[PDB]
Amino acid sequence: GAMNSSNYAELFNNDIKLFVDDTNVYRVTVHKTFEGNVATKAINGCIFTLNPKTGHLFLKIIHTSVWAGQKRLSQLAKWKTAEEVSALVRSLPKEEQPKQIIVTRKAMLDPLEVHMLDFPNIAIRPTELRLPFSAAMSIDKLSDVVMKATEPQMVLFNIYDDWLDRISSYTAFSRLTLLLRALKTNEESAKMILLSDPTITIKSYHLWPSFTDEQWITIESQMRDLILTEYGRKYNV
Amino acid sequence: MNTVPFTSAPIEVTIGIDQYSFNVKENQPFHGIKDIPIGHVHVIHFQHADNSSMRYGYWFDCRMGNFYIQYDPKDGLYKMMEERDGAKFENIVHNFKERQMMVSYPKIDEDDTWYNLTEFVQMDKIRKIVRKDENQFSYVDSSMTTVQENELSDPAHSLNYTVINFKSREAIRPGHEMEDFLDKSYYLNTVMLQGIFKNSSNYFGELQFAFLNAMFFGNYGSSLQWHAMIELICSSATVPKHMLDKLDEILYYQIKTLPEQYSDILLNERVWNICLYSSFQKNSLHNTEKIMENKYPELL
Ligand SMILES: O=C1C[C@]2(C=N1)CCCNC2
């Protein structure tokens with residue numbers, strides 16, 4: 001059934017599982033036409049498919065050409081997401097295939113279930129967690145590969161960098177969701193926090209800066225402050 | 001006009017014959033039902049006065065044999081039986097009629113309701129659904145489960161309708177996942193009509209039989225069957241025009257006959273709102289939509 005605060009540690013056990021987030025699959029800019037009507041222009045998107053235990057991110061880039069000539073794109077985007085996840089699973093060796101796939105939005109359940117009928121033993125689950133994966137496109141290296149793509153492409157990342165050398169996957173996921181929640185609440189401020197010290201750099205093979213353990217504690221505190229801040233600025237408290 | 005005699009009526013019971021019903025008191029001198037129209041299947045059904053639990057009854061066609069009812073004090077129910085001695089049977093019936101111990105099937109001449117509810121229902125098909133090949137009639141009760149319910153437990157006592165499952169490999173062609181899930185025409189026309197039933201008459205017969213078992217016995221699995229077969233048609237963008245017009249007539253008479261006070265348990269709000277207001281066929285069921293909106297506007 002649904003994944004929530006009560007069965008949270010299940011994410012870090014040794015049953016392979018993947019989160020799938022479809023928020024950034026179908027992306028548009030809205031604009032005025034010469035006649036003064038409104039129209040949309042699609043831009044490249046991505047499926048965010050994440051193993052929360054290992055940090056492996058399967059970033060399937062969705063090139064705007066897949067929408068050409070198609071109707072009802074918001075609906076199509078859910079089925080295209082399901083199609084690509086099913087294709088990913090089929091491409092993996094049996095012993096790497098997930099036992100569960102957790103979708104971040106309930107509208108993905110039926111599309112994914114139907115595309116995965118061949119895999120009756122893979123559980124398709126919703127979640128009551130409000131996960132901030134829509135903010136993945138605030139990570140500069142991910143936004144860059146998506147916007148530069150000229151054709152469909154899958155790119156593999158570890159969204160935890162080398163953190164698992166020092167911390168557990170529960171703690172790494174907690175850091176990830178704090179970073180993404182901050183970037184979603186105030187991207188400018190969050191990015192300022194992460195880069196304000198030019199002596200701390202991002203390795204070429206990494207997504208986030210090379211913080212020491214002590215620096216991560218400070219960064220994490222600054223992200224909480226930001227989130228609580230914006231929560232006041234928003235509600236006036 | 002045929003007759004189903006009763007040996008006796010030892011226990012107080014409400015007896016149904018098709019859409020009619022009457023009360024029989026304990027040891028009342030009741031000896032059966034006469035003037036039953038030839039040409040239709042029929043159902044004779046029972047609810048004991050001391051245990052309204054388990055409605056039960058028998059589907060039969062008097063053209064297929066001479067049938068009678070006899071109470072079994074060991075198994076505690078009224079049983080249908082076949083009399084093979086045709087002379088014995090004619091003799092029994094004639095005596096009971098002469099003594100006027102039979103109720104008359106009370107059909108009004110203007111009234112096509114039973115025909116309209118059983119138009120496509122065939123005894124030969126009912127006997128494939130309800131498997132008990134040694135009898136020519138078929139027993140159904142409130143508790144019998146369907147093959148689909150059993151997949152999700154005695155097989156000899158199950159209702160073998162075709163299982164309708166919209167999220168199944170049979171329903172979904174590889175490579176047409178979105179297309180086949182949002183427009184079920186493939187599953188309706190190729191899998192069910194051409195493949196399983198053979199024609200729409202057979203499909204409507206199972207649809208009608210499922211409704212009647214839901215209505216007369218409160219059989220939950222039959223109600224699920226009825227709604228699934230409706231939803232499969234309404235969710236198909238490509239349906240022959242004659243099927244849609246006939247479906248509208250079928251459903252009209254089912255909605256018309258349903259007890260007003262059972263609408264809450266026999267009608268699925270989601271399916272009916274979807275079929276009448278969202279589906280491909282939302283504009284194709286004029287008679288059904290009009291009677292539903294005037295009889296059960298709450299459900300919608
Ligand atoms: O299992 C089954 C299916 C069927 C009889 N037994 C075949 C005729 C169509 N539905 C009923």
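Numbers run from 1 along the shown chain.
According to its header, this structure was worked out by X-ray crystallography, 1.6 Å.
Every residue, even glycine, has its Cβ placed from backbone N, Cα and C.
Its own atom aside, the Cβ of A:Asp21 (mutagenesis position) has 22 Cβ atoms within 10 angstroms in the protein chains shown. The secondary structure of A:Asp21 (mutagenesis position), as reduced to three states from DSSP, is extended strand. Where Swiss-Prot documents A:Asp21 to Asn (Swiss-Prot position 1853) as a mutagenesis experiment, the accompanying text is: Reduced growth at 30 degrees Celsius. Strongly reduced growth at 16 degrees Celsius.
According to Swiss-Prot, the mutagenesis experiment A:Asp22 to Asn (Swiss-Prot position 1854) carries the annotation: Reduced growth at 30 degrees Celsius. Strongly reduced growth at 16 degrees Celsius. For A:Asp22 (mutagenesis position), the same-chain residues 6+ apart in sequence whose C-beta sits under 8 angstroms from its C-beta are A:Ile47, A:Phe48, A:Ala77, A:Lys78, A:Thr81, A:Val103, A:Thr104, A:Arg105, A:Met108.
Using a 10 Å Cβ-Cβ cutoff, A:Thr23 (mutagenesis position) registers 21 neighbours. According to Swiss-Prot, the mutagenesis experiment A:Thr23 to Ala (Swiss-Prot position 1855) carries this note: Reduced growth at 30 degrees Celsius. Strongly reduced growth at 16 degrees Celsius.
A coil conformation is recorded for A:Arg105 (mutagenesis position) in the three-state DSSP classification, outside any helix or strand. Looking at Swiss-Prot, you'll find the mutagenesis A:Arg105 to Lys (Swiss-Prot position 1937) noted as follows: Severely impaired growth. Reduced growth at 30 degrees Celsius. Strongly reduced growth at 16 degrees Celsius.
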